[PDB]
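Colleague: Take a look at this one; I'll ask things after.
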Number of protein chains: 2
Amino acid sequence: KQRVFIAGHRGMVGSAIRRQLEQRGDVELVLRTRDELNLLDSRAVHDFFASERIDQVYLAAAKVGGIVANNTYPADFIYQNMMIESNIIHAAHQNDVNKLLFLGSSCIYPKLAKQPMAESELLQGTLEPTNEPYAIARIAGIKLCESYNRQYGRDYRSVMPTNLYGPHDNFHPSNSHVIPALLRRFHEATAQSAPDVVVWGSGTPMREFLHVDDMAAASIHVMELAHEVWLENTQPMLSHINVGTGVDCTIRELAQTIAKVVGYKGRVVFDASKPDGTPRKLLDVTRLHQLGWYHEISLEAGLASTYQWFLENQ
Amino acid sequence: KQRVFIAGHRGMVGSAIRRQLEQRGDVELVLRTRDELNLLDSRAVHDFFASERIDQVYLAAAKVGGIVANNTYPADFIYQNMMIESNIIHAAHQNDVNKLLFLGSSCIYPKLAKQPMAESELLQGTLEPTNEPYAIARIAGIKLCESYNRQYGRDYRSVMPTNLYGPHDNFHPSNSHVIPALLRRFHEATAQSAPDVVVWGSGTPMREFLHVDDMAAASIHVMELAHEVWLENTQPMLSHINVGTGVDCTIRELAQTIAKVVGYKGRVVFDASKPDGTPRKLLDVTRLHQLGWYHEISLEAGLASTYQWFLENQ
Ligand SMILES: NC(=O)c1ccc[n+]([C@@H]2O[C@H](COP(=O)([O-])OP(=O)(O)OC[C@H]3O[C@@H](n4cnc5c(N)ncnc54)[C@H](OP(=O)(O)O)[C@@H]3O)[C@@H](O)[C@H]2O)c1
Ligand SMILES: NC(=O)c1ccc[n+]([C@@H]2O[C@H](COP(=O)([O-])OP(=O)(O)OC[C@H]3O[C@@H](n4cnc5c(N)ncnc54)[C@H](OP(=O)(O)O)[C@@H]3O)[C@@H](O)[C@H]2O)c1
């Protein structure tokens, strides 16, 4: 059996990967909670790699937050992500771990990128300021992977998710991520018999959403492809792979779908006196498709299962 | 007296800073060689900051090299610079060091930036591939400084030099940096009575060069300006300051000047069958000038003194 370390295994993405691999009689999972292993401590991370005989790493540990957190604690987001990724990648190489998958973010891309965003949009323009420190740390993780690949002949791959949703998200009305926020807001409005739920903006911007279990499936698929196939569809210094659906949906359609999913019978209202973001933002997933993976979970089916998860975990 | 840690004090830039501050009866220098303090070791760096009562840090330690090294050892250049800067900045903040100057590189700028390059060219386009890993590590250092400034109210400033030359450079014919390489090549051609020295390219590209002692002077000037004056001339998320002359010179003029400086009486020859780089590359130093510093060392005077340094240190 392959000994697989899922860093960050209790996180939203890491736990989705663990759920699928836990079914794999060919894999032996090696898991450490934060309390057992602080990924910021270089010595502790090296001691772990020197004693645990790992074959593969899923690097799903990160300091991640929403708009308020990213603007309020920028040093936490840059410093902690730099250190976690540098520690893990360095220790993996020192202990002859040849396979690693770095799970990043779509905040890597420029604020005004061409849509849909192909992987080659990386570094083509200015970042969103809210996420800039975090994004630079994420980009440094990709470039660590590519530099170890080039200098040492490692196989350190990387995937960048689009907006994610699903079990183990933060379902609080204040979340800046629209899916969990709206699921929660509509749930509470249906409990209260509120006449309406008002969403800021016009509802016209188009966005892209992927269920976390699809993210995990794509991630395992990308990790386990033959190296020559992964090489054919990447370039050494442009190596990351976008993971998503490649399909747009208006915030209007999303909100109306959520309202149906939850059984809300009041009105969804958009307040267009508040500003919209850019008109369209989504990943180009041609590379992923070419690599033979296509998502399985449609928005309405994924929202419904995600809401059932929330219901069972209130 | 202010207790000033010059990280990297034996380096080309760090030693220039040390030469000038060593004359300052208001400053107490705290210096550690690599053998005494490995800047990659987070624990050792934190122990140093916890015991040495530092007031100011000049962060001049880095893993720096030329074209062959950057392409050959990309992981060394990204990983070591990430760790040195993350360790120092984190330990400085944990121990209430409020003032720091991060000394970076002009490789931060896009390959096809607008010339002359203002600070706002950062992140506007794709990096030069040779230096990409190094450049990302450098950019992460700026963004660490800005994030600690914003989250904690620190005063972690940053300067980006143009091409540097001067004492303590590597004067080997194989250096990819044109000034030290040409000084050495012309020195050897004058020793050998070689009829000519052939330089690849046409000699038409325009480049910018700054003597290291000017770099050090500008760096100390920027570190010691009042914070409100530094704030007036920067922005929190666009905080770095270019250090240079702002003036172009053709590689032709440079080579002919070097030949005169060394006393070569053979011919300088350009072989235009070999390709040139971009036609023009230099920093816009308006911000530095506005902050009241202007370079003092002209090219011919700086080449002559630098050659006299080489002569005395063969
Ligand atoms: N506040 C937000 O809006 C928010 C936050 C997280 C996730 N999300 C949603 O979930 C999506 C995916 O999140 P994600 O899975 O990347 O993040 P995540 O759910 O926060 O998972 C990151 C995992 O890394 C662990 N970790 C962080 N630092 C560690 C350290 N020093 N040592 C060991 N473990 C460490 C975290 O543990 P600890 O929790 O113990 O720190 C956590 O289990 C995000 O894109 C967003 O859609 C939203
Ligand atoms: N090969 C090249 O072409 C080359 C190399 C260096 C400088 N330069 C010229 O000099 C210009 C400025 O160079 P620079 O001053 O930034 O570089 P530098 O002269 O190499 O100085 C960097 C200093 O940091 C020290 N350092 C690096 N890692 C360290 C660690 N882990 N612990 C403690 N000390 C550490 C180095 O010590 P150690 O030497 O002991 O590693 C060195 O003293 C470059 O732009 C170029 O013009 C050229």
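Numbers in chain B come straight from Swiss-Prot, and the residues shown are 3-316, in order.
This entry, so its header tells us, was determined using X-ray crystallography, 1.5 Å.
Note: Cβ is positioned from N, Cα and C throughout, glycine not excepted.
Just lifted these from Swiss-Prot, have a look:
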- B:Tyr136: active site, proton donor/acceptor (ACT_SITE)
- B:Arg187, B:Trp202, B:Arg209, B:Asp278: substrate binding site (BINDING)
- B:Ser107 to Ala: Nearly abolishes catalytic activity. Minor effect of affinity for NADPH and substrate (MUTAGEN)
- B:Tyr136 to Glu: Abolishes enzyme activity (MUTAGEN)
- B:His179 to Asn: Nearly abolishes catalytic activity (MUTAGEN)
- B:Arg187 to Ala: Decreases affinity for the substrate GDP-4-keto-6-deoxymannose (MUTAGEN)
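Could you give the neighbours, burial and distances for every feature on this list?
Modeller: Under the three-state DSSP scheme, B:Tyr136 (mutagenesis position) falls in the helix class. The Cβ of B:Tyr136 (mutagenesis position) has 29 other Cβ atoms within 10 Å, all protein chains considered.
Other Cβ atoms within 10 Å of the Cβ of B:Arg187 (mutagenesis position), summed over all protein chains shown, number 25. Classification of B:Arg187 (mutagenesis position) by DSSP places it within a helix.
Applying an 8 A CB threshold to same-chain residues 6+ apart, the list for B:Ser107 (mutagenesis position) reads B:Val66, B:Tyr136, B:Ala137, B:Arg140, B:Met162, B:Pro163. According to its DSSP assignment, B:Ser107 (mutagenesis position) is coil.
The 10 Å shell around the Cβ of B:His179 (mutagenesis position) contains 17 further Cβ atoms across the protein chains shown.
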Colleague: Just the recorded positions from B:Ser107, B:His179, B:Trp202 whose C-beta lies under 6 Å from any atom of ligand 2, please, or none if there are none.
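Modeller: The ones that qualify, in sequence order, are B:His179.
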Colleague: Tell me, how many other CB atoms lie within 10 A of the CB of B:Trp202 (substrate binding site), whichever protein chain they belong to?
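Modeller: There are 13 such Cβ atoms around B:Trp202 (substrate binding site).
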Colleague: Quick one: pull the CA-CA distance for B:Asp278 (substrate binding site) versus B:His179 (mutagenesis position), whole Å only.
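Modeller: Checking the Cα atoms of B:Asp278 (substrate binding site) and B:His179 (mutagenesis position) gives a distance of 15 Å.
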Colleague: Sequence gap of 6 or more, Cβ distance under 8 Å: name the residues on the same chain that satisfy this around B:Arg209 (substrate binding site), in order along the sequence.
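Modeller: Listed in sequence order, they are B:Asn165, B:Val180, B:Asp250, B:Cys251, B:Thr252, B:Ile253, B:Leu256, B:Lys283, B:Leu284.
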Colleague: Need the DSSP three-state call for B:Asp278 (substrate binding site) to compare against my parser.
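Modeller: The three-state answer is coil.
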Colleague: For the C-alpha pair, I'd like the distance in angstrom between B:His179 (mutagenesis position) and B:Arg187 (mutagenesis position), rounded off.
Modeller: 12
Colleague: In whole Å, how far does the CA atom of B:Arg187 (mutagenesis position) lie from that of B:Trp202 (substrate binding site)?
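Modeller: Taking the Cα atoms only, B:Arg187 (mutagenesis position) lies 13 Å from B:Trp202 (substrate binding site).
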